[PDB]
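**Q** The structure is given below, and queries will be raised subsequently.
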Amino acid sequence: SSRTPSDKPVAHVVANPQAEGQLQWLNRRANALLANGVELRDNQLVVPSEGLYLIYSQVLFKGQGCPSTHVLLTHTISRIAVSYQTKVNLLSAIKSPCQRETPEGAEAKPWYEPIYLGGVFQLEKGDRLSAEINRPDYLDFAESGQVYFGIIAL
Amino acid sequence: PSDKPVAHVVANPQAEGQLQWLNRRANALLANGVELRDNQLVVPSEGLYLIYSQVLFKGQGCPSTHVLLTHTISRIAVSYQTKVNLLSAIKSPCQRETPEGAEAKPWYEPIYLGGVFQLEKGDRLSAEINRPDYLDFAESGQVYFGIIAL
Amino acid sequence: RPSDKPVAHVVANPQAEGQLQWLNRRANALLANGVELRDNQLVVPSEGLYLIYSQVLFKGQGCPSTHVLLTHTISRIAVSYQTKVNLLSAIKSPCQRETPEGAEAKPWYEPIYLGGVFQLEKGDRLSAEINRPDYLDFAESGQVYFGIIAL
Amino acid sequence: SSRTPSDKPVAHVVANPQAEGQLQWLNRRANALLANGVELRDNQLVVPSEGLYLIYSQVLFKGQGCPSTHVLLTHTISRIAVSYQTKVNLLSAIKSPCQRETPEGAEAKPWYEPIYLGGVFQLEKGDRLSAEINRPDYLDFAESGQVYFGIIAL
Amino acid sequence: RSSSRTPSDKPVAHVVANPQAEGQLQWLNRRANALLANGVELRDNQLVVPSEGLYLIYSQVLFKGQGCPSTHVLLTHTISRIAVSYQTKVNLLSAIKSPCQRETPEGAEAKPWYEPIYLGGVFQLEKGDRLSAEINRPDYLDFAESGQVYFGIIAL
Amino acid sequence: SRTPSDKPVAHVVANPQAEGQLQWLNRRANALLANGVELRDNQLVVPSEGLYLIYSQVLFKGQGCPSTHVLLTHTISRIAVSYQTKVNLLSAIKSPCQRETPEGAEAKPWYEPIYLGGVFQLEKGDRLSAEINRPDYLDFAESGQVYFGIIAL
Amino acid sequence: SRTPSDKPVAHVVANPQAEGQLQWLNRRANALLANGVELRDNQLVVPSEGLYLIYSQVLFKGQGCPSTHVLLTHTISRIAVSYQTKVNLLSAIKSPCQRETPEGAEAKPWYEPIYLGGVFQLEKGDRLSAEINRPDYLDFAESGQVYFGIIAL
Amino acid sequence: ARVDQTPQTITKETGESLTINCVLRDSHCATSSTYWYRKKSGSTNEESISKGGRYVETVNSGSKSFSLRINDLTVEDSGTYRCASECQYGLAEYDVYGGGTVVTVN
Amino acid sequence: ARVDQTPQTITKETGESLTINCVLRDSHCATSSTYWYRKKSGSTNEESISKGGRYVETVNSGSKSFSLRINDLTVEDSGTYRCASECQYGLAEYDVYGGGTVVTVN
Amino acid sequence: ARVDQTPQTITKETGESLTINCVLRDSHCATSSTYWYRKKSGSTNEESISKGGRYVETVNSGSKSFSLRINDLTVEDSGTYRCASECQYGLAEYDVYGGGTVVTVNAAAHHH
Amino acid sequence: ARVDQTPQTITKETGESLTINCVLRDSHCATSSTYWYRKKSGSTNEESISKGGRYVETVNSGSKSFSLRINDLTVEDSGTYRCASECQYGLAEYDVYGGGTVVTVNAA
Amino acid sequence: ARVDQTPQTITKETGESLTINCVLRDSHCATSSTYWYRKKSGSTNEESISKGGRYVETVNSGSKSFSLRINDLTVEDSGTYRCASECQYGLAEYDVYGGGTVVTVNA
Amino acid sequence: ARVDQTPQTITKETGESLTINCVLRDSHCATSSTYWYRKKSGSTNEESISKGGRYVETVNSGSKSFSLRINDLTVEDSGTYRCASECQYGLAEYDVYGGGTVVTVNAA
Ligand SMILES: [Cl-]
């Protein structure tokens, strides 16, 4: 059964916990939404109507000890548009979790570093938004809403 | 005349080791039906809301082992009356190197969470952290928490 | 995943046939937060209240007619008093009759356990010892051990 | 009214006196404890949190005569860990219950032999400890604190 | 923790009214001495027969009122069947009872009355038939105490 | 017809167009009489010795309560091959009108149902009968208000 | 004799010579108690676990109508080995004396019967007991008017 | 938790019957769209148990509870059984699961 | 009468710690599915306590008894607390409850 | 079991909006080739609902689930709605369906 | 001890009233959680006596004493009666019992 | 057994090549900081095998296993060959061992 | 849409075989007069595929559905493929089309 209608293109997808080493976006979980025309194609959100949208995403990175000094974690929301068919970054962040260190004599030092991105944009019909990370081997989608990604038509 | 339920609460600075939310402060909001009950925001109407909160952690040194700073926004609903996390984040502030008999090095680590969710009438939101002894409510707008029905 | 405080639980070496030697790098054994393992001696790293305990299991395949005396003592040498003194000790006679003889079969096992709380100082060397290390049974696991814990 | 606030997982369980010839552990009796997270599943204690514990247990054996000489008395504390899923003995002791003279005639000789075990160990989340004996037909839980078993978070 | 310790079959059901229902007759199975197993499903306060065969159908209801607001009150209790073969509600067992004998407590104050009605019989039912135990006056139900109102079937 | 058979069973219903009579019928919707149980002279004839469940309901209705002081009885009787005397297996009595001819209010229809049920050991050739003392107050109008049946348990 | 038959069964009837009390009897004509059901302290003891059919009827009869509104009860209880507390499985209450407490005479017998039946899961050693609150209104005269029994379905 | 599977560990003998019960705690899931899945010990296939014959399903919409009795148990029925339901309120659509292991000894 | 919650009324001060004990009297209910519920004075919601952190649960299946210790007590912890359990024998499935109220003064 | 249409019986009020969700259980069927058909109560003809305007379709290929939210409900929108999808593996090509009924009740227009 | 049943042997007549008194000696047990159990002579089941009707219970929290008066005695009320209490201090929670026998003869 | 040597008692005349596998069962032991030992004709003591050389070591942290391929097989000695690893969790520090017999004849 | 071309987006490798299926939804179009067209990306010529060799066609007149399996794929066979059919009922004559794109990637 259903209740009050509600509208606007909406999306809040959560990572698949059962995906091992990859970022699969899901909507068929408790506090996730995907309605009113928003399509999730090849792990990509397709805008159903032209207007102003709010884009957000969080990624949580965890590693058990620091192997490399030159470890860089990235997270970007990209857009390939119908008018300009090249994927361009709308929101981006870079984070270095390890300042040298490289534990020689130690007992593993688990690090946690989250990254959050958000912005308002004008999108056109058929544009594909994509949230991507460079190292999907450090994703920590364990307990809950630690990794997510969504748009909402404002 | 602005409708839509809204809330933007900020921590009490003169609160001893605790995260107490205040609404009768300069740049804070709690109107159009959202009530702040037992340190929790009560959603007044069913619809789509934007939920966000930020917490700033400060410490005067890295003690023993690792501290985990967590920041989570929970929802206990009338339909499923158990507190479940909507947004969560964890951060380890200390990259090992505990002060080896030298002097301290104050660290700052903030954590931000935000997202859109469907809430029903009577749902209770709460923004919470595990170590209220590392809260830095010294300045204004360093720790806050709010919703708006979009 | 933190730590605690000075602690130790060392167990005899099974591959030291006919000798008592305490080991720390073995399954379910501890020696951390400052306790040192010297020449079968534990060195207390801090002044305070400690719990000292040890168990020994004696096993023989025959009963001699010498009234065997099995002893087990935990000793302490302090910086303040440079002499070996017993803190905990016990004696036990395992064989009562006049040897198996007629029915030559005496697989006997007899354990002894010791425990107590003491105030120990920096540099004190504690030692758990037995008088007849030829009947020691380190055949199975955690049957002979010795340890301290800072209360 | 429980006027005394106190913590650290602790347990001191005693054998069931009304349990024929079996070792069933009880906590809802006089001076026995089971609190702050320690669970008793199947005569097994479940460690509620990772840390350093002190483990102890005593068993008192009584029989009404030695008919055969084929009796070996054991008392063992075993541990099944999440890291190594095999039951290993933490503390063990063996005792010869009948020295000799195997009562030939006019037996009528109740014999008593106690065994005590204690030591300090590191336990992890979910570790299951069990105190076990070889012949639960020699259990003497008739008096008071003659058989017991417990852990304490130091 | 424990385990089950008996095997048994034949569709069975003995559902009892919800005490926390106030003025309605909602059937429950998740209560002490009640059964609903071996295929019988309860949809809209209706039992759906899972297999064709001969069943024993029974139900009891307890009516209680603390006064008669009229001398013309009628209490009824019926078990009905809508079948896949003939999709019309037909009564299988029915009973009527008149609770107030020329009173409508006029010359005196209110007075608590109790009146039960019981139904039982054997019938041949087919798969997918929807049986319903129904009453016309659900405000006089006394499901306070124990097994005072119930409804069940069992495959013989 | 699609499914198997079971065991001696009977569920007979009163005839609605039989005024002042408790005529039992079996060729009527949601009524059964099969696997050897026979309905002869308003009596069920047991086809095999064994344990049976005997049940019957009667609905009494009247359109006024005089002070006649009427006693309504409902009994299931048994005439067995071993003991050829009618003995009651299940019985109940009920007084429907405890008044003194209500003067002011007219009509005021009273309804009283009665149910009987129990398990008994019956032999071959036993004839069970459901009977009422006053078939002049019987309400055999609507469905399943009067019935009588056995089932081999 | 004749057919073997099994299935634990019992149909016990009231003692007619039982003043102000409900004593259950088993050795009287068309009454049964065999195949493991034993009768202890006016209680039936279930001999084996399974699904049973439980029933009981009691007939209350009185000559007067005192104490404004008197409440007559009849309940079947179960004390199980798993949970050693007497709990009601089937229960019913009935008010026999309508508001109007007779004023003027002293003779007018009322009749009220009460019947209970249901299916329940009983285990080894369960003790069922059928009881009423007023053993001074019992009609243990006549035929099968008061009884109590179980049968394993 | 959303959906509560009660008999989490059952151990039966060949030729008997295990009953697994699930209760809904989320009032948006329907007692109409229930699903059952078993994954036999040692295999990487979660199979969908079908309702008919040996697999009996009992549903009560009032208590938002369903059960799954499995009869004629063999030794090939050793695995982990989960229940499922389809939930829907407004713009939200999701499904819910439980957990519980079965081992049959011969 | 199926579960006996022993501390029926407690009055503690802010900061202390209350323990609530429940004992199973029916041998068909399992200590593997124990549940806890609080209803805060002034709210119309029975909330379910999550087993973890401030809420520690100790169970002994031998005695069919479980407990719930709550530490760091506030005045927001004043309400009626109940325990629960899942029972299953033959064809029967049911649940059990108790009762007991808490008030904390500041 | 090969497409699972979830809201089987729906009853909405005139002027509202119902969503029907279908989940693919055959991992060879494509969420790109989805089809919708409604059959109005009492008439015999399956008409194909077109994707646009009042009929909004939400698809997620990751979980292989698609839905059909219908707005502006009238009383002429009472019928049996089914979803469909086109499957293709090796040398095999097939299609799949579901089932679910809608009844819309009128508003009654209050007269003063 | 911790609980003392006062009348260990009672012998009453059909139609009478027996009182069984229990006094708590352990100051951790609560007179609020009182329990009564009957085991009829010859039976191996301890049943739980339900406080109500024929069973009247009198309790005093100050002296830690409770009693159990039974009215309308029959011959089916003859058995071993025990009282019980739920004790709980800081981290400890336990229960306590007593013992005391009743035999009822008929009036004939 | 905390460490599982699969290839054990064998008699391989001088000249052969086959890996001896050890599998870690304790999740606290590391695939790194590992050392290998072979006996001395099974008469006296065990030798401490050095790094590389005539000995082959295969390590993979994903499978928590290390191996020893017997290359350049001459007649060094017989006996029981053991593998070992350094394990350490929190306040605990311990090690694990193995065992497996090889017998070498000549032409 | 009268006639439904099913595989809308395809990506296969050099040396493979793609099957393109079309189902008729207009009951007036015939599976006897079916047509196939390929249009290479970057070309403005819609070419007519001939039925034979690399182009195998499967037809079912009962289901009014036809397919086109294409074998020995090269990298020059990347383009938009359409299917067609000619319909006729009364005084009516028309044709129908679909839509679906192919991309093939090379190798070394
Ligand atoms: Cl547009």
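We number chain B the same way Swiss-Prot does; the residues here are 84-233, in that order.
If you check the header, you will see the structure was determined by X-ray crystallography, 3.4 Å.
Heads up, the Cβ atoms here are built off N, Cα and C, so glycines get one too.
For reference, Swiss-Prot lists these features for the protein:
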DOMAIN    B:88-233  domain 'THD'
MUTAGEN   B:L105 to S  Low activity
MUTAGEN   B:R108 to W  Biologically inactive
MUTAGEN   B:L112 to F  Biologically inactive
MUTAGEN   B:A160 to V  Biologically inactive
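For each listed feature, how buried is it and what is near it?
**A** Residue counts for the domain 'THD' (B:88-233) under DSSP (helix as H, G, I; strand as E, B; rest coil) come to 0 helix, 70 strand, 76 coil.
Remark: B:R108 (mutagenesis position) has B:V93 as non-local neighbours, by Cβ distance under 8 Å and separation of at least 6 in sequence.
B:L112 (mutagenesis position): 17 other CB atoms within 10 A of its CB, across all protein chains.
Its Cβ taken as reference, B:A160 (mutagenesis position) is surrounded by 25 other Cβ atoms within 10 Å in the chains shown.
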**Q** Cα-Cα, whole number of Å: B:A160 (mutagenesis position) versus B:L105 (mutagenesis position)?
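**A** Cα to Cα, B:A160 (mutagenesis position) and B:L105 (mutagenesis position) are separated by 23 Å.
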**Q** Tally every other Cβ atom lying within 10 Å of the Cβ atom of B:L105 (mutagenesis position).
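**A** Looking across every protein chain shown, the total is 14.
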**Q** Roughly how many Å separate the Cα of B:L105 (mutagenesis position) from that of B:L112 (mutagenesis position), to the nearest whole number?
**A** 9
